[PDB]
Amino acid sequence: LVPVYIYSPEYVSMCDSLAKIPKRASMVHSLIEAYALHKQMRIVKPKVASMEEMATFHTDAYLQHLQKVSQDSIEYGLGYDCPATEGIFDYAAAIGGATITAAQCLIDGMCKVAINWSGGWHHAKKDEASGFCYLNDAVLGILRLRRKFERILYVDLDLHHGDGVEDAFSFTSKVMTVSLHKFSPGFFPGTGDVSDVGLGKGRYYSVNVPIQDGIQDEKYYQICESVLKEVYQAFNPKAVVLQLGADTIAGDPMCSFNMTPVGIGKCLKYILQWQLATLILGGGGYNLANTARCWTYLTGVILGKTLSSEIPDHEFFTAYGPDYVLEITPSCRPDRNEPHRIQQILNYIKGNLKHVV
Ligand SMILES: CN(C)c1ccc(C(=O)NCCCCCCC(=O)NO)cc1
Ligand code: NA
Ligand code: NA
Ligand SMILES: [Zn+2]
């Protein structure tokens, strides 16, 4: 009944090759390994996603294109955010396979929790790489979980709107998506206002919480709990997919939100308490050490352990300087979230939730 840890050196190596975030998978894994948390989980080597498996969501023209490029590209969303570099198809196939493997562990009852810290690439569209995402692994995970579990809840706590996942499932009532994100014109991807609720038979089954710069642990949790509690009771999910992108975290060069891993960990504890099949994904996170600190810490809460404050010696110890501690401060900058507007967001959501289900 011990949590599944998707991990292999091939896999971490493949994920270290993402141009946007070099060496990040290693640092995350290395910190986890340094805390010996992998000794407390069941290490599962990820499958490589076969063509037909990624075909469950991505159109075949796209998939076949990635393959050749890996060996009109502006049409398939490739370019600046998504380079056509030697091996990107193997990259996508590894990330997608990893999330699929996590979900497959879940549906097989191998574990209550399965973790793929290298996943969470929530922007990719069916025929279109986007926002560093070549392949929407969260979508393929949800789709795999759907083979056994009737209703899936996707909760996305990344800084950016989980548009690709929302889009994938916006028409159905069987998957509800809940996104907490910066919403400010010009800030990627620009979608996901509170009024975005899903479409057709999927109407009211998309939830969006547009937040502004400076949010801290206390208030983010207040909001997240308020939305989740109402979501749980109305939707009654059978399994949960949870994206925990660390770009919300104090010290991220995106410098938008002002979270510490402790406040995100509260939200996680709240989801874990539902005691449901839960697929844990990573995502954004551009301060590499802090991201490692964050997910290592969340791995701690999954296991129900509290970790030493001192960063253990390991491959990447020097990146943790000068303090070499697990915890995060809080930059001192204003909380641009007027509590009036948060209450209008919260009400509007609760109103939408009364139509579920
Ligand atoms: C300094 N530098 C080289 C860059 C700075 C910002 C971006 C960017 O935000 N691009 C837009 C795509 C943002 C999505 C990031 C993926 C994510 O975290 N999803 O949640 C790119 C490059
Ligand atoms: Na999000
Ligand atoms: Na939906
Ligand atoms: Zn992000």
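Following Swiss-Prot, chain A residues are numbered 14-84, 92-377, in order.
Going by what the header records, the deposited coordinates were determined by X-ray crystallography, 2.3 Å.
Just so you know, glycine gets a Cβ as well, placed from its N, Cα and C.
If you look up Swiss-Prot, you'll see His143 marked as active site, proton acceptor. In the shown protein chains, 30 other C-beta atoms lie within 10 A of the C-beta of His143 (mutagenesis position). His143 (mutagenesis position) falls outside any helix or strand according to DSSP and counts as coil.
For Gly151 (substrate binding site), the number of other Cβ atoms no farther than 10 Å from its own Cβ, over all displayed protein chains, is 20. Sequence annotations record features per position, and here Swiss-Prot assigns substrate binding site to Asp101, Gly151, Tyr306 based on experimental evidence.
As annotated by Swiss-Prot, divalent metal cation binding site applies to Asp178, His180, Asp267. Using a 10 Å Cβ-Cβ cutoff, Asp267 (divalent metal cation binding site) registers 24 neighbours.
Among the mutagenesis results in Swiss-Prot, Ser39 to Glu has the note: Decreases the deacetylase activity. The residue drawn here is the original one. The number of other Cβ atoms within 10 Å of the Cβ belonging to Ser39 (mutagenesis position), over all protein chains shown, comes to 19. In three-state terms derived from DSSP, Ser39 (mutagenesis position) belongs to a helical segment.
For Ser39 to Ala, Swiss-Prot lists a mutagenesis experiment annotated as follows: Enhances the deacetylase activity.
In sequence order, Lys33, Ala149, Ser150, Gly151, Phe152 are the residues of the chain that are 6 or more apart from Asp101 (mutagenesis position) and have a CB within less than 8 Å of its CB. Quoted from Swiss-Prot for the published mutagenesis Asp101 to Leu: Complete loss of catalytical activity.
According to Swiss-Prot, the mutagenesis experiment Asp101 to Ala carries this note: Complete loss of catalytical activity. Complete loss of catalytical activity; when associated with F-306.
Under the heading of mutagenesis, Swiss-Prot lists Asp101 to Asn and annotates it as follows: Almost complete loss of catalytical activity.
Quoted from Swiss-Prot, the note on the mutagenesis of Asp101 to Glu is: Partial loss of catalytical activity.
Where Swiss-Prot documents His143 to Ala as a mutagenesis experiment, the accompanying text is: Loss of catalytic activity.
One mutagenesis experiment catalogued in Swiss-Prot, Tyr306 to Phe, is accompanied by this note: Loss of catalytic activity. Complete loss of catalytic activity; when associated with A-101. Shown in sequence order, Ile34, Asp267, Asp272, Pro273, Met274 are the residues of the chain, 6+ apart in sequence, with a C-beta less than 8 angstroms from the C-beta of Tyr306 (mutagenesis position). In the three-state DSSP scheme, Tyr306 (mutagenesis position) falls into the coil class.
For the divalent metal cation site, the Cβ centre of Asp178, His180, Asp267 serves as reference, and the other residues of the chain with Cβ at most 8 Å from it are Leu179, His201, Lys202, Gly265, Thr268, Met274, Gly303, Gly304, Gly305. Screening the recorded positions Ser39, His143, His180, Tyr306 for a C-beta under 6 A from any atom of ligand 4 leaves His180. With a CB cut-off of under 6 A applied against ligand 2, the recorded positions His143, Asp178, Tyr306 are reduced to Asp178. Counting only residues at least six positions away in the same chain, the Cβ atoms of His142, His143, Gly151, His201, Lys202, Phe208, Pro209, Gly265, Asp267, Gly304 sit under 8 Å from the Cβ of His180 (divalent metal cation binding site). If you take the Cα of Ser39 (mutagenesis position) and the Cα of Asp178 (divalent metal cation binding site), they are about 20 angstrom apart, rounded to a whole number.
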